[PDB]
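All remarks here apply to the structure that follows.
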Amino acid sequence: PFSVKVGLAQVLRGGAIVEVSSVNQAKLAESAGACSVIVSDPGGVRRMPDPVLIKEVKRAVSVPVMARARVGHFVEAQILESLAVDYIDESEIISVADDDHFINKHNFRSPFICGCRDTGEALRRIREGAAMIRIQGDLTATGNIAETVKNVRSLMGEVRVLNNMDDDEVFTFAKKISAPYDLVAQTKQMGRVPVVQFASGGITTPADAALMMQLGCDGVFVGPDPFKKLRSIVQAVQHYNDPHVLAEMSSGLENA
Amino acid sequence: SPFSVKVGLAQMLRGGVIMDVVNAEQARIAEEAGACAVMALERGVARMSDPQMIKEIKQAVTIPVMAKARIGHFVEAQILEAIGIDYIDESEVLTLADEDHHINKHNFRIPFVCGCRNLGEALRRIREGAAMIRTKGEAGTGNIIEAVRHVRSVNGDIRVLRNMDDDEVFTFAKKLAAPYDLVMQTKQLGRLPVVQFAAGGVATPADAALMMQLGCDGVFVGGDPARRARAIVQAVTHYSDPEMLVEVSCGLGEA
Amino acid sequence: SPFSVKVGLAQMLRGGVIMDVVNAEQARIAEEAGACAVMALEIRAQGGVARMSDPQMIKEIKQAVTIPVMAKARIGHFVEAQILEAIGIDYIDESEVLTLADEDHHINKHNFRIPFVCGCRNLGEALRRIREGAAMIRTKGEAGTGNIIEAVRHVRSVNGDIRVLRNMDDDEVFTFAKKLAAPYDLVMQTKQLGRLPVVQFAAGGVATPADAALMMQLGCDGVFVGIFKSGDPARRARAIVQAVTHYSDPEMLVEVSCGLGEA
Amino acid sequence: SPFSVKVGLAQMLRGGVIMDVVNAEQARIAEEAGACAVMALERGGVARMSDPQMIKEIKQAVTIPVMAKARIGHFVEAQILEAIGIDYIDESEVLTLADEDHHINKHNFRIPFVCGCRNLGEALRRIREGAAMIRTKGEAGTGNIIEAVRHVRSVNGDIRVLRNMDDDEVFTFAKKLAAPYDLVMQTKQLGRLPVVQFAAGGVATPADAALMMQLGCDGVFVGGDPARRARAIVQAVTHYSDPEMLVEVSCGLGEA
Amino acid sequence: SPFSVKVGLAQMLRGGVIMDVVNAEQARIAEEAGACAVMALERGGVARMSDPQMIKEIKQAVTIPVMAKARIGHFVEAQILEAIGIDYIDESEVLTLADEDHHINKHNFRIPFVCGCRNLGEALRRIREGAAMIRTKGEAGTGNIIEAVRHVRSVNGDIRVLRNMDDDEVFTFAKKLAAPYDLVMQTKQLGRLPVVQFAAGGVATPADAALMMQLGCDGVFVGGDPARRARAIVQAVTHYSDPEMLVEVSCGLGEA
C-alpha cells in the first residue's frame, strides 16, 4: 500500500501548493490553478488547525486538501485522517511535539509529506512512510530562497554522486548519510528520490518558482494582490523553461 | 502495607483528568466537565495555598481535592494533611524550598504525588514515599514537547529494564541512581509500581490522548474553559477513538 | 537466496571451537581435539605487515583435515578474497587482525559464493557487516593479549542492544537504526528474531576453558581461539572444546581445567 | 535466609589473619603460624583463577578454610571454584578484570564471596550483589599501607556520619553514594557494615596489622623469615591493643 | 601538440609494471620478468638524482624504457636527466624535496614526466604543470597498500562525482579542488584522468597489484626470490581479473 500512496502523490507533479487560512483563500488558490491547498489557521505554539476550519476548506474546493500535524504528533495525524484529508504534512513549520521520533507513517492510510534538508533526512522520512518530500528552506516567512536552493542542490547533488558511485562504496555512503541502505540502492538504481520532491520555503516570485523547477524539483509550496501573484506562480511552474512567459507573469506584481 | 494502601488510593484515578483550580467556581466547572479530581492553588515566590481557599474548594465539590506543597517543605505538607486534603503534590512548579532533600513522605498518612523527568527520579520519589508519579514536562508554555520526552524516557527505560539480563541490573541501578529493590520490582511488574500521569503543556484533546496512547494513566491540566475541559476529559476516556477526538476537537476556540 | 544458503551453511558451526593453525601438524591436533574448523594463517609482538597467507600452506592444511578450513583476507582486499575463493576454502575471514587494506570500505562479500566471517565490536557494526554480505559474525575483543575483558564488553554490548531492540516501541526503531547507523530493515529483522540473524561467535583473548564457557553463557554460538601459545596445546584445545560443549556444567568445567599447564 | 548464613560463615573469621599461599608448603607454614584462612593463588601478564590442581592440593594440606580468587565479573571461574569445594571465593581486583561494567552476581552461588572496596558506596554495592565479606583494599604489592588507611577511614568515617544523620537526609545520601537505600538504612541501624570487614593492601609489619584492627577492621589479609613474620602478624591481630606484646613480636623481625 | 605526444608516449606503458632497479643486474632481472619499464636509482640521508654513470649503464643493459627520479622542484636535475637520453623523468616525492612551494615546470622539457598525487586536485595541478603521467602514491617502503587504496579511491571517486555533476557547479568544484577549470572540464568530458594513471606505494604481492588494476589503475610501480616475485606481479597486472591465475602465481612465492 506504500506504493499506492507514492503513486497518488505523483498526480501533484507540476503543481503549486498554496497555504490557505480560509475558504476564501482556498477558492482563489483553486481558481488560480493551485494543484492543492494546505490548510492552516496561521511566536506561540503552532498546532494542528481546527477540524472545523479544515472541513470548510475541504467542502469549499475540489482540489486535494492538505493539513499540518506537528512532528511526532501521531494523534493529531489520527484526527486529520479521521476528518478525511487528502494529505498530511508532518511539518517542522509547526511546533515539534517529539524531538527524537517522527510519526510512524506506515500506520496511516493517508499519504504523508515530510520536510528535509539533505538526502539522508529525505530517505529517513521515506522509510518512516512519507510518500512525498518537500525540500525545506527557511521555516520563517522570510521571502528568501537561499536555504531552499542550498537544500535542493544538496539533495540533487547527492543523488547524482550516488548514481555514479562504485557499488562497493554505497554501504559506507549509507552509513555516512545515516540512511537505510536499501532505499539508498533504490535511489541509486532509479537515479532519483523514489518519491515526489517539492521545493518549499521562501518562494516569493515566479522567478523563484521556475528556478526550483529548473533545479529538478517536481513542484513547489508557497506560503498586495494575491490572486494575480498566485496565477503567475502557477504559470511559472507550468512554463518554467520559457523566459518570455516568465517576464510576462512577473510584469506588474504590485509588491511581493 | 500502609504504602500499598496509598498506592491504591491513587489508582482510583487511573483514566481521569486532574485540573488546576483557584476558586469554587473553577472547581465546580471542572467537576462538571468530569475531572477525576481538582488541584487547588492561588496562582515571585509561590507557596502552599491559603488553608481557607483550599477548604472552600473541598466543600464545593465531591471529587478528591489535591494541593501543592513546595519541594522539601514538610511543614506545608503537615498543614495540608491536617486540612484533610486527599492528595498532596510536592510540586516543582512551586518555589523549591529545599534544594537537597524532598519531603519524607512515609511520615504522612495522605498519599503524595511527585514529579519526575526520567526513571531514576521517579523511583527516588517513590522510595521517599510518593504514591503517584507525574512525569513532568514544560509548565506554562502550552508546549507538549518536554512531557513527551519524559514519558518516552520513563517508558523507554522501563522496557529496557524489563528485558535486561538480571546480572546487569545492579550496574543499571547505579547509573539510574535508584534503589535497586524498587528497580527489580519495576522489572518484575513491567511498569511503574505506582500510578503515572503526564503533566506540562497539555493544551488540546489531541495532546491528552497522545499522552494516554504513550501509556499514561491520566493527565494534569493547568476561549471556553468549560468546553475545553469536557473535551479533554472525553479525549482521555476515549483516547484511541479518532472519531471522538475529531468531534470534541471541532470548534474548540483559541487555546 | 544465495545469502540464505551461506547463512544456513554457517549454522553447522554452532557449539564449535575454531582454532588458528600455522601448519599441518597443528591442524591435525586441532581436529583431533574436536575443533569444528581450523583457520589457516602463517603479529602483535612482531609487527610488519600481516597479509593473506600463502596458498601453498593453505592447500596443505585443507588436505590435512576433513573439517572446514578458513583463511583470513585483509579488510577491503577483495582480491585476496578472490584468491581464497579460487583455492576452495570453506569460509573467508575478512579479518581486522591482519593489516587493514582499505580504511573506508569492506569487501563486497555478496560478490562471492563462499561465506564470509566478519568481526564486530557492537550491534551496528555487525549489522553493517551483514548487509555487506557477511554470513557469520565474530565479536572481537582484543587480539593476542590473552585477556578476555574486551570480548566480554562487546558480547554484552551486542546482546544488550538486541534485548533493548526486542522490546522497543515500534515507532522508536527508526531512530534506533539511525543512532546505530545500521540498515533499518536488518534492525527490524533482528527485532522480530530476537537475535543476530546470523551465527555469532566470540573471539579475542579466550585463553582458558572458563573463558570459553563464559562466552557461551553470555549467549555466543561458539568461540575462536588463537592454544598453541601455551604449555600443552592438545590437552588445552581438547579442554576448550569440551568447555564449549559442556558450558553450563561446572563439574565438567572443573574436570577439564584440572592440570592444564601454563596458559 | 541463605545470605544471612553466608554472612555468618564469614564471622568465624573475625579477629583473624588471612595469608596468600602459592604452594602446599606455604599453606602449612601459614596454618602453623595460626592463620585463620589461606588464599590459594599461583602468583606483568594476565592474572586469572589458579589451577584447580593446586587449589585441591592446598585444601588437602590444611584444615583451615581455603579461599581462592576469581577475576572480577568472571562468573564461570567462580562456578568452577564453587564446584571444587572452596570455602570462600574472592572476586578480586588484584587479578585481571574480566568485565569492566559488571561484577559477578554472587547471590547465584552457595559459596560466600569476598569483594574489595575503596569506600562505603562501593562496599554496599558489592554487598547488594551478594558479597558476604568486604575487604577495604589499599594498593597491592607495594608494602605501603597508606591507601588502606585512607579506605578504612573512608568507610568507617561515612558509617559514623550515617549513624547520626537526620533520617530525611539519608535518601539523598544514598544517591550521593550511589548505594541501595535499604542497605544504607540497615548500615545506619547496625552502626556498622552489615558484613565482616577486613583490611588488605600493604600490611607489611605487625604494627601495620594492629593499626588496621585499632581502626576498626575485623581482620587483615597479607600478600626475611616468613614463618616468624607470619606468627608476629597473627599475634599482632589477636593483641592489637597490647603495645608490650607488639614490641615483642616486632623485635628482630628482619627485612620486610 | 608536444604535450599530447608525451601523453601518447606514456600510453604505451598501460597494462604494465614498472620496477625499481639499482644496478644493471636488477634491470635485466626486471626486463626478464616482463617489466614494461625500469626505474633507475642508487637507493636516512638526503636522496637525490642518481649518478648518470649508473643511469647510462642501465639504459644500455635493457631495451625497455628507462625512467629516473629528480627531486621535486629540482629542474636542473631534470635537465641533466633529459640530456642523457632518459625516457621518462619521475619528479618523485620519495626523493628529498628540493623546493617546498613549486614543482618543476615540466612543459619546458621534451621528456615526458611522471608525478605523484594523493587526490584529484593534486593530479590535475601536476598535469597542468606538464606531467604526462600520474602515479597515485600511498606510502613508501612499508609494504602496506592501505594508503594507495585511499588515494586511488579518492581520485577515481572524485572523477565519478565530476562525470555526473551539474555543469553550473563545476566552477565551485574546481575551486574546492584548487585545480584548473579547463582540466577539470576535460576530466569531466573524458570521464577519466586525461593521462595514464598508475599506482605506487606498498604493492608487495600479486594480489596487491591486481587489486590496483581492478580499482582502475593503468598499471603499477614496484619498489625472498625477486625473479619469481617479479614475474608473478607482471602476470598479476596482465591477468588482474583471473583468480585462478592469481592463485597460481602467488602460490609458494616466499617471504615478502
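Going by Swiss-Prot, the residues shown for chain E are 21-63, 72-251, 258-290, listed in order.
When the header is checked for method, it gives X-ray crystallography, 2.0 Å.
Keep in mind that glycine also has a Cβ here, set from the backbone N, Cα and C atoms.
Among the mutagenesis experiments that Swiss-Prot reports, E:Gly54 to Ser is described with the note: In rsr4-1; strongly reduced oligomerization and 63% reduction in pyridoxal biosynthesis. Packing around E:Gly54 (mutagenesis position) is summarised by its Cβ count: 17 other Cβ atoms lie within 10 angstroms of its Cβ, all protein chains included.
Per Swiss-Prot, the feature active site, schiff-base intermediate with D-ribose 5-phosphate maps to E:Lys97. Sequence-distant contacts of E:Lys97 (active site, schiff-base intermediate with D-ribose 5-phosphate), defined by Cβ-Cβ distance under 8 angstroms and a gap of at least six in the same chain, are E:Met59, E:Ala60, E:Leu61, E:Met77, E:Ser78, E:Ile117, E:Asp118, E:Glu119, E:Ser120, E:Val122, E:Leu123. The secondary structure of E:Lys97 (active site, schiff-base intermediate with D-ribose 5-phosphate), as reduced to three states from DSSP, is extended strand.
Under the heading D-glyceraldehyde 3-phosphate binding site, Swiss-Prot lists E:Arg181. DSSP gives E:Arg181 (D-glyceraldehyde 3-phosphate binding site) a helix state.
Separation of the C-alpha atoms of E:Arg181 (D-glyceraldehyde 3-phosphate binding site) and E:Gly54 (mutagenesis position): 27 Å, rounded to the nearest whole number. Using a CB-CB cutoff of under 8 Å against chain B, none of the recorded positions from E:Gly54, E:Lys97, E:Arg181 qualifies.
Its Cβ placed at the centre, E:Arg181 (D-glyceraldehyde 3-phosphate binding site) has 21 other Cβ atoms within 10 Å. Taking 8 Å as the upper bound (exclusive) on CB-CB distance to chain C, the recorded positions E:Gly54, E:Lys97, E:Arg181 give E:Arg181 in sequence order.
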